[PDB]
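Engineer: One structure, as structure tokens, below. Some questions next.
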Amino acid sequence: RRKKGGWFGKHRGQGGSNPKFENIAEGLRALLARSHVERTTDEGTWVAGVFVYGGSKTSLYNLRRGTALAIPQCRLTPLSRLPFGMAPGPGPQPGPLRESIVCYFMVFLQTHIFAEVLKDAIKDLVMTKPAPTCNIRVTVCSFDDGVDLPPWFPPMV
Amino acid sequence: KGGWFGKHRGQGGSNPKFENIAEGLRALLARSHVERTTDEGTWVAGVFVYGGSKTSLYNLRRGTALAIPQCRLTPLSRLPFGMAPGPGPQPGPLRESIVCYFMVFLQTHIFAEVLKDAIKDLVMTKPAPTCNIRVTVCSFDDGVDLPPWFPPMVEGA
Amino acid sequence: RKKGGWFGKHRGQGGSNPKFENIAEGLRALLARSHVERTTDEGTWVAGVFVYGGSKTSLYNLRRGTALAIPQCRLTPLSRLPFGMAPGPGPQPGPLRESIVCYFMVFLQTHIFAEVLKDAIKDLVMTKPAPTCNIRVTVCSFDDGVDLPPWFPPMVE
Amino acid sequence: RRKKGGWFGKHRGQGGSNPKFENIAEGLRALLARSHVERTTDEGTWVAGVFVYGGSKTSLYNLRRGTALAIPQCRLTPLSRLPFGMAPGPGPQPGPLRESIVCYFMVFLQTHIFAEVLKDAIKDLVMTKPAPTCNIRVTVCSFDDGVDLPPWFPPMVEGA
DNA sequence: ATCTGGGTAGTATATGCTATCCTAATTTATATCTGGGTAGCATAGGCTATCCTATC
DNA sequence: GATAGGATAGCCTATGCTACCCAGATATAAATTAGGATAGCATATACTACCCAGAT
């Protein structure tokens, strides 16, 4: 048939459970269970995370949602396009405002050891799969200053 | 104004306001020479100007585009909620606030930091609707493998 | 439900049967690995193959398969093996003594092709499980002669 | 006359002492005693089978019982029949499995220089006397390999 | 009272979500591919006179 | 004058030959579910000069 609903009542950030994302999250947290890791931090301030890019859009988004479900203590940026970086060799370099076709999403965590573990787990999860999935590159982040947005200084929640 | 002027997504350039903003930036950036370019081509750090407002951020994006040759910009995107004070419990991992951001990648730690510092100081000189701009030293060891194919690489080299 | 009684087929009716058909097909496929004549001009029986061991039914089936595979062979009926000299200088059994192990004997014309048939039967048995592998095969060389010239020309009289 | 039946005690492949079989065995042994040979092997390996055939059924069963008690190490089997073979004429040939009425029984002897002497004795002593028995031609199997020398289970003497 | 820069509506186009087809072990039948056991025709190895010549 | 000697039984011991119909191991096509992915409102920008009032 056609798309079962254009608009589902879910704005940005309204992400529910789904069997595909459920399986992806289960695989990730099984990979994330290979080492003693902490899902959160006491202060819960976002100064680190994971950078994931490359590959097709529909695979990058699914990987983002899977990382979300696997770590309910994470913060995720939306996908967006990319520009073209510096080319190798002394030639005509591209413009700053140009739009590529490569997508990316960013992860906001608290610590960096766990962020490295998450990046490694995502790398393994991608490596287990073919399709555009392997084209999805992953790198690290370290927001030493902060991505501060007032995180409701933790009481009982 | 309004309507499709025929210009596609990502067709902009010089303007006196962004020219002045970039003059201030480079004047701050010219107080100490740094290796603004890298041999490897791929960069090791990015820029994450967030805060202010969408209009101020877009103006600063243009003022950063026309500021240095070693800079390429993503479209502005929004930021995930730290923890929403609206409801009782914590929001979902995907919940995204109204604070915007955009990404431009700079090699080396000092050159990456000074662009953000100049942006902050310039918006501090400006009125307040833009003083709420804060940036972070998002340094990545493994780096980002951006696509280096410049738009004129189809018919030039 | 249907057992096997006297079908009127005397001692010598080598009628085709799918089990014996495929057994013989496999045998002559194995027998096709060497270039040895299946007959001799004078057609005098001075050699053959000796096959024994395993269950009675396996031995009979192997004999029928060798018959169908080589229409230029002569096959003796099955019977029970004797009690050969086992190790141990004790009360050796009677010379007439017979074991519970069955056997059948093949009468061919030459000896090189007889050894080829022996090896082919060995391989054919070896590629099988069940009591089939219990079947043993050894060679024969009737240098004296099992000659018995018939006087009945069954083709026309 | 005095034809009978019923159980007579002894089982399959068991010799007996009868004057006729005694005389046949004495003749064979006397022929076999003209030249000493290794009637058995130091490891008990038989490399020469025996294929007494021909004659008639009764004259062959009696020859079997006569050869039972004349040779130290022999492995005579129950009697069976023989395949037909050739056909009268160049072209036609009978079936492969077609078996004639000439009977035989298998024996085994160690070494190739005692099996031939057994053949000669079991041929002459039983053919150069009875008309209906003058057709037991022997084709003692002169193998170049071995057979199942120990086809025996541990319960020797039908005991332990 | 002009400066002044500095933010700023009003469209084509890329998104966070929710929807809809190739594949990939994963069973799972599906045929095979050989071994049991089925009887008259044949078959052993025992018997007390039978042998009947066949033989002295 | 019995016997050489095959041969003579006939039920005892129990062999097998012809051909199979079942009784399972053993590959092996074919499904099969299930895990990947590919898609629409409603927002989000980029570009559009221009407004347009701080800001004196």
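Here chain A follows Swiss-Prot, giving residues 458-614 in order.
Every residue, even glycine, has its Cβ placed from backbone N, Cα and C.
Pulled the feature table from Swiss-Prot, pasting it below:
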type     : residues                     : note
BINDING  : A:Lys460, A:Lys461, A:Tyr518 : DNA binding site
MUTAGEN  : A:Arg491 to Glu              : Loss of DNA replication and cooperative DNA binding
MUTAGEN  : A:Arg491 to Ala              : Impaired cooperative DNA binding
MUTAGEN  : A:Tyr518 to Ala              : Complete loss of endocucleoase nicks in the DNA
MUTAGEN  : A:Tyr518 to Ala              : 10 fold decrease in DNA-binding
MUTAGEN  : A:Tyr518 to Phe              : No effect on DNA-binding. Complete loss of DNA cross-linking and episome maintenance. Complete loss of endocucleoase nicks in the DNA
MUTAGEN  : A:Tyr518 to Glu              : Complete loss of DNA-binding
ACT_SITE : A:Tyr518                     : active site, for site-specific DNA endonuclease activity
MUTAGEN  : A:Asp581 to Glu              : Forms single dimer binding to DNA
MUTAGEN  : A:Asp581 to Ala              : Loss of DNA replication and cooperative DNA binding
MUTAGEN  : A:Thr585 to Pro              : Decreased EBNA1-DNA binding, formation of functional chromatin, and origin recognition complex recruitment at oriP
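Could you give the neighbours, burial and distances for every feature on this list?
Structural biologist: Counting only same-chain residues at least 6 apart in sequence, those with a Cβ under 8 Å from the Cβ of A:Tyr518 (mutagenesis position) are A:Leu536, A:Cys560, A:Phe562.
Non-local neighbourhood of A:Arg491 (mutagenesis position): A:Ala578, each in the same chain, at least six residues away, with C-beta under 8 Å from its C-beta.
DSSP assigns A:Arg491 (mutagenesis position) to coil, not to a helix or a strand.
According to its DSSP assignment, A:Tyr518 (mutagenesis position) is helical.
All protein chains included, A:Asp581 (mutagenesis position) registers 13 other Cβ atoms within 10 Å of its own Cβ.
According to its DSSP assignment, A:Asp581 (mutagenesis position) is helical.
A 10 Å cutoff on Cβ-Cβ distances gives A:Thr585 (mutagenesis position) a total of 11 other Cβ atoms nearby, all chains included.
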Engineer: Taking 10 A as the limit, how many CB atoms besides its own sit near the CB of A:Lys460 (DNA binding site)?
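Structural biologist: Taking every protein chain into account, the count is 5.
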Engineer: Measuring Cα to Cα, tell me the gap between A:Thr585 (mutagenesis position) and A:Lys461 (DNA binding site) in whole angstrom.
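Structural biologist: The Cα atom of A:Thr585 (mutagenesis position) is 31 Å away from the Cα atom of A:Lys461 (DNA binding site).
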Engineer: Quick check for the class: what is the C-alpha distance, in angstrom and rounded, between A:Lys460 (DNA binding site) and A:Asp581 (mutagenesis position)?
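Structural biologist: Rounded to a whole number, the Cα-Cα distance is 33 Å.
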Engineer: To the nearest whole angstrom, state the Cα distance for the pair A:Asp581 (mutagenesis position) and A:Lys461 (DNA binding site).
Structural biologist: 34
Engineer: Which of these recorded positions, A:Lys461, A:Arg491, A:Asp581, are close to chain C by Cβ (under 8 Å)?
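Structural biologist: Near chain C - Cβ to Cβ under 8 Å - we find none.
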